Amino acid sequence: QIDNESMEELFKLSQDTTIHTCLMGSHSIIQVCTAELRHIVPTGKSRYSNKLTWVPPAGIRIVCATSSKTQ
Amino acid sequence: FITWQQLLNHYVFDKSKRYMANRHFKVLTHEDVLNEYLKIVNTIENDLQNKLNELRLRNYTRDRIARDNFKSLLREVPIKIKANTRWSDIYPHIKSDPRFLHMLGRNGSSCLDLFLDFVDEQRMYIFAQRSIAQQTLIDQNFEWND
């Protein structure tokens, strides 16, 4: 976590490498990892909640991920 | 789906010179057209049966690999698969895994055989670590006296 002069450390997925991550629209995040995705939204202050999670085809290793603002 | 009259009608209609050539060359017979067509269908069918099941070429897509992906998939679904876990309890865990659907949908027995072979290799490695541990314990020079 980043703030002015305040740099601190903190859910999500810490057990797998992250191919990609990006912000979607307003106040939403998605984290794409090799095995599965995560759709994360902010809740409160230090909390976040995944509204949905994806597999790849049905259970493979995702090669790559890219994104746009809403896409 | 192909009778000789239908195969002929396709080539009778277009008036195809390669078909007609059998009637025009003196070393071929006009009824040899049917013999060639039967032999070409029989060779194609024989080669489709061999190709879709057992390829006689190289660098394609046969079986084999499905075992390597399945043996890997069993390490992926449970890390360090227990030597007392059975083939019928590992199957509902991996029924989510599509990799298994590729192996099971070819042969139900080969899945059980690969479950036995993978678990048996782990059980041998589990014995070797235990026997090496017992050997290191006995090698300790507690030469008791008095």
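We're sticking with Swiss-Prot numbering for chain B, so the shown stretch reads 293-438, in order.
Per deposition record, electron microscopy, 5.9 Å.
Just so it is clear, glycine is given a Cβ too, placed from its N, Cα and C backbone atoms.
As a published mutagenesis entry, B:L340 to A appears in Swiss-Prot alongside the note: Wild-type growth at 36 degrees Celsius. The 10 Å shell around the Cβ of B:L340 (mutagenesis position) contains 10 further Cβ atoms across the protein chains shown. Mapped onto three states, the DSSP output places B:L340 (mutagenesis position) in helix.
Counting only residues at least six positions away in the same chain, no Cβ atom sits under 8 Å from the Cβ of B:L344 (mutagenesis position). The note that Swiss-Prot attaches to the published mutagenesis B:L344 to A is: Wild-type growth at 36 degrees Celsius.
Experimental mutagenesis at this site is recorded by Swiss-Prot as B:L347 to I, annotated: Wild-type growth at 36 degrees Celsius. On its own chain, B:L347 (mutagenesis position) has B:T353, B:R354 as residues at least 6 apart in sequence with a Cβ closer than 8 Å to its own Cβ.
The domain 'FF 4' annotation in Swiss-Prot covers B:354-413.
Helix, strand and coil content of the domain 'FF 4' (B:354-413), in residues and according to DSSP, is 41 helix, 0 strand, 19 coil.
DSSP assigns B:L347 (mutagenesis position) to coil in the three-state reduction, placing it in neither a helix nor a strand.
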